[PDB]
Amino acid sequence: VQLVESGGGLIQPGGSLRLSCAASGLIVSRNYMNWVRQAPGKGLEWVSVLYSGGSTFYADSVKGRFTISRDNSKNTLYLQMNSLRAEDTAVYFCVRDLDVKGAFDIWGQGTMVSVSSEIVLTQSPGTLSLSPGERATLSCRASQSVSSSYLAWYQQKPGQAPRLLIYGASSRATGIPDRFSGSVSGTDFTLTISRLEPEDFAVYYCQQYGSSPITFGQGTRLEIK
Amino acid sequence: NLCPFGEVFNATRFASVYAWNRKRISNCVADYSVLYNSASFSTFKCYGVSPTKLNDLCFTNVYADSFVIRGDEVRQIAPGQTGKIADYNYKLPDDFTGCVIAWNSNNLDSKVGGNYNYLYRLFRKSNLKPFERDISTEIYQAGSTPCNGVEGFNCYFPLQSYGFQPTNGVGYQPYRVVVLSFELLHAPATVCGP
Ligand SMILES: *[C@@H]1O[C@H](CO)[C@@H](O[C@@H]2O[C@H](CO)[C@@H](O[C@@H]3O[C@H](CO[C@H]4O[C@H](CO)[C@@H](O)[C@H](O)[C@@H]4O)[C@@H](O)[C@H](O)[C@@H]3O)[C@H](O)[C@H]2NC(C)=O)[C@H](O)[C@H]1NC(C)=O
């Protein structure tokens, strides 16, 4: 299974681009397919979704400018981007959503675009500095109540797409080691790494998908002390 | 005889939205002010009819469709809407004639640890037609490999429980919904007002 994006570029403000996402293994027309973007040095922002039955939804900031579509015969998802703004500068990821059955589990590698209300999730600390072997606790607090079925944790290493760790607040994704665990206590959603391995140093994002729009926390950078 | 709206509105258990219930009302008298006067209904939205005029006409058929959804989904039970509920569970027609009535049922339909009795359809190839009902449980093929009725990666049971919990925020709490459709055809008109 793979998603392969293309079509990004370095473009003048006001221009247009068309992003493509060629899928293999999953069928675009049968899935909740999304575009998610990440501005340089910033967090993740949901952009658009196309339902299997054809309904489309967009972030307020791109309404009337971007259009999501697909070509079933090419098993490809598209994002038409018109009237591009500096604030649209980001890496754009193609993503399949399983919602409460598995969250954002398949991500593409991303394509770079350079141009030159909602539940807020607050992550703490901004930077977490710890030694290998130690326990790490990462917090994510929502601006209003989010049921535990609709919370997920992601890990992102440099230059890579995010990777799903935990969905439904506490269900580990397939292949994730048991030293990762998720829990909810009050309005606090926590990720615990019981014994830090050197490969665990990364940026971690929480996500809620229970209220529209889908939103992400601003990220915690987990680094070596 | 009084129309049996009590059986619909005050039923102990409601249907899941994917398996939504329909009751035909006929051969009876109703006072609709009993419904529209009620401070219990957080949604009471009518299309093509005014609720204060429903008492003025004998109808040929009244249908009462009822089910439970999340509070944040009640907005999808309206003409012209889209989303998981409108698209794959219960679809009103674009020019619906009737009323949509809803109320919070947290005290009845939530359970400690989650109520798994109420389900919705998460996956469906295409949108429902208006008033269509899909109660199938065929494993849903999201990939290129056939599922052959076995769940796995890219092969999903298409329904999902809401898991209503009493401490959820109100947008995540269960709401009971009754959709009243009003028809007048060239037929006996047996559903009357006072
Ligand atoms: C399902 O069971 C419910 C519980 O019994 C039924 O609710 C009752 O319905 C009757 C008939 O309409 C009401 O009695 C009338 O009350 C009005 C005054 O209404 C005002 O107060 C109610 C609250 O009691 C409020 O919701 C309204 O906004 C009004 O401000 C009088 O004018 C009548 O003479 C008569 O006494 C009951 O008050 C009401 N009970 C409750 C707790 O709401 C309901 O009708 C049943 N549903 C069906 C379809 O049969």
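Residues displayed in chain B correspond, in order, to Swiss-Prot positions 334-527.
Method of determination (from the header): X-ray crystallography, 1.7 Å.
Note that Cβ sites are derived from N, Cα and C of the backbone, with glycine treated the same way.
Listed features, source Swiss-Prot:
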DOMAIN    B:334-527  domain 'BetaCoV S1-CTD'
MUTAGEN   B:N343 to Q  Reduced viral infectivity
MUTAGEN   B:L452 to R  Increased resistance to neutralizing antibodies. Decreases HLA binding to NF9 epitope. Increased binding affinity to human ACE2
MUTAGEN   B:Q493 to Y  Reduced host ACE2-binding affinity in vitro
VARIANT   B:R346 to K  In strain: Mu/B.1.621
VARIANT   B:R346 to T  In strain: Omicron/BQ.1.1, Omicron/XBB.1.5, Omicron/EG.5.1
VARIANT   B:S373 to P  In strain: Omicron/BA.1, Omicron/BA.2, Omicron/BA.2.12.1, Omicron/BA.2.75, Omicron/BA.4, Omicron/BA.5, Omicron/BQ.1.1, Omicron/XBB.1.5, Omicron/EG.5.1
VARIANT   B:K417 to N  In strain: Beta/B.1.351, Omicron/BA.1, Omicron/BA.2, Omicron/BA.2.12.1, Omicron/BA.2.75, Omicron/BA.4, Omicron/BA.5, Omicron/BQ.1.1, Omicron/XBB.1.5, Omicron/EG.5.1; May enhance affinity to human ACE2 receptor
VARIANT   B:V445 to P  In strain: Omicron/XBB.1.5, Omicron/EG.5.1
VARIANT   B:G446 to S  In strain: Omicron/BA.1, Omicron/BA.2.75, Omicron/XBB.1.5, Omicron/EG.5.1
VARIANT   B:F456 to L  In strain: Omicron/EG.5.1
VARIANT   B:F490 to S  In strain: Lambda/C.37, Omicron/BQ.1.1, Omicron/XBB.1.5, Omicron/EG.5.1
VARIANT   B:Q493 to R  In strain: Omicron/BA.1, Omicron/BA.2, Omicron/BA.2.12.1
VARIANT   B:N501 to Y  In strain: Alpha/B.1.1.7, Beta/B.1.351, Gamma/P.1, Theta/P.3, Mu/B.1.621, 19B/501Y, Omicron/BA.1, Omicron/BA.2, Omicron/BA.2.12.1, Omicron/BA.2.75, Omicron/BA.4, Omicron/BA.5, Omicron/BQ.1.1, Omicron/XBB.1.5, Omicron/EG.5.1; May enhance affinity to human ACE2 receptor
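Positions of Swiss-Prot features highlighted on the structure.
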residue : record               : Cβ neighbours (10 Å)
B:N343  : mutagenesis position : 7
B:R346  : variant position     : 10
B:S373  : variant position     : 11
B:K417  : variant position     : 23
B:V445  : variant position     : 8
B:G446  : variant position     : 7
B:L452  : mutagenesis position : 21
B:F490  : variant position     : 14
B:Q493  : mutagenesis position : 19
B:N501  : variant position     : 23
### Message
For ligand 1, list the recorded positions among B:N343, B:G446, B:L452, B:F490 whose CB atom is within a distance below 6 Å of it, in sequence order.
### Response
B:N343
### Summary
Listed recorded positions B:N343, B:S373, B:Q493, B:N501 screened against chain A; CB under 8 A survivors are B:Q493, B:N501
#### Entry: B:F456 (variant position) CB neighbourhood, other CB atoms within 10 A
24
### Query
Which of the recorded positions B:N343, B:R346, B:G446, B:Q493 has its Cα closest in space to the Cα of B:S373 (variant position)?
B:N343
### B:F490 (variant position) and B:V445 (variant position), distance between Cα atoms, whole Å
24
